[PDB]
Amino acid sequence: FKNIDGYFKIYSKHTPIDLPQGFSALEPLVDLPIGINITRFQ
Amino acid sequence: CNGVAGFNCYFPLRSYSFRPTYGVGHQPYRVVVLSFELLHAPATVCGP
Ligand SMILES: *[C@@H]1O[C@H](CO)[C@@H](O)[C@H](O)[C@H]1NC(C)=O
């Protein structure tokens, strides 16, 4: 999750298998023109 | 006026009672107003 230049960007990746080994890039999923201020999440 | 009509107590509404028999400059006009915003913004709405 990133928030830059008034855009919210979400990248995602899924895999069927403590964190595993190996390399696997994440592909872009969604961009949103929301333009708010973000400081905390849950 | 204790919530009742009377002298100096007028209901602030008035009816139109539109009829097809009025003059040309008397029938109701259907009006719309479109307002834009020319500023720096994400610019969600844009033309074809
Ligand atoms: C977001 O909030 C922080 C802390 O209140 C403030 O420093 C920052 O300027 C704000 N940014 C925007 C774009 O409102």
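Numbering, chain B: per Swiss-Prot, residues 480-527 in sequence.
Every residue, even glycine, has its Cβ placed from backbone N, Cα and C.
Copied from Swiss-Prot, the annotated features are:
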type: MUTAGEN; residues: B:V483 to A; note: Increased resistance to neutralizing antibodies
type: VARIANT; residues: B:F486 to P; note: In strain: Omicron/XBB.1.5, Omicron/EG.5.1
type: VARIANT; residues: B:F486 to V; note: In strain: Omicron/BA.4, Omicron/BA.5, Omicron/BQ.1.1
type: MUTAGEN; residues: B:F490 to L; note: Increased resistance to neutralizing antibodies and human covalescent sera neutralization
type: VARIANT; residues: B:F490 to S; note: In strain: Lambda/C.37, Omicron/BQ.1.1, Omicron/XBB.1.5, Omicron/EG.5.1
type: MUTAGEN; residues: B:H519 to P; note: Increased resistance to human covalescent sera neutralization
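Overlay of Swiss-Prot annotations on the structure.
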residue: B:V483; record: mutagenesis position; DSSP class: coil
residue: B:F490; record: mutagenesis position; DSSP class: coil
residue: B:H519; record: mutagenesis position; DSSP class: coil
**Study point:** Rounded inter-Cα distance in Å - B:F486 (variant position), B:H519 (mutagenesis position)
**Key:** 54
Practice item. Can you grab the distance from B:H519 (mutagenesis position) over to B:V483 (mutagenesis position)? Cα atoms, rounded to a whole Å. Key: 53
Point to revise | Under 8 Å by Cβ from B:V483 (mutagenesis position), counting only residues of that chain that are 6 or more apart | key: none
